[PDB]
Amino acid sequence: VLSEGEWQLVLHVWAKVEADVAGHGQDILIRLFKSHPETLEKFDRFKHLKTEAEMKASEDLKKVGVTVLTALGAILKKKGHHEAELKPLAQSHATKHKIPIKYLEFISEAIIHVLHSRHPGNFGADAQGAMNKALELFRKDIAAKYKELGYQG
Ligand code: HEM
Ligand SMILES: O=N[O-]
Ligand SMILES: O=N[O-]
Ligand SMILES: O=N[O-]
Ligand SMILES: O=N[O-]
């Protein structure tokens, strides 16, 4: 369980994400696909993309990135009271997309990498620790949901 002070550090850096959600979404997905290329294979709509430049030029990739970061933002703004948000997300990611927990760990690492690079003023060690805690809580709750839903994860 996060303290209020930890949630404020999470939401302070998220506020900067929200200055340019589309840009942050491109950076984060690209980081994920570069660091863990296997994850790209889950995205039927752009698994053909071969280079970062092609990734950056993809309007569809940008849209997906906005969608992810917006749904995650909505979760973070719940400050752990996110059961309603997590239900449809867990269902689609378990059953339709088949996203293992390992892959959610990879995107968490990509989020942390991008925030560290872009937002050093709001992402010093304490802030990064808070974000990691919030993302770990997210993954823990999604994992519990996956198990309820019948998906190994
Ligand atoms: C912070 C973690 C994540 C969040 C909040 C998130 C959220 C979303 C949302 C809201 C959608 C659209 C509605 C839906 O289908 O549920 C979506 C679509 C999808 N997500 Fe995620 N997602 C996350 C992580 C991942 C990861 C790590 C992968 C793959 C490695 C993945 C694969 C997909 C795929 C394949 C789609 C369909 C994309 C398309 O429209 O072409 N997601 N995600
Ligand atoms: O300003 N929110 O994307
Ligand atoms: O589009 N889900 O990362
Ligand atoms: O459960 N939604 O694909
Ligand atoms: O993308 N992780 O450093």
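Following Swiss-Prot, chain A shows residues 2-154, kept in their order.
Backbone N, Cα and C atoms are what each Cβ position is placed from, and that goes for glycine too.
Summarising the annotation, Swiss-Prot assigns heme b binding site to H94 and lists experimental evidence as the type of evidence. In Swiss-Prot, a natural variant is listed as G122 to A, annotated with the note In metmyoglobin.
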Which same-chain residues, if any, lie at least 6 apart from the residue listed as 'heme b binding site' yet have Cβ under 8 Å of it: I100, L105, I143, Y147
For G122 (variant position): DSSP state (helix, strand, coil): coil
Secondary structure at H94 (heme b binding site), reduced by DSSP to three states: helix
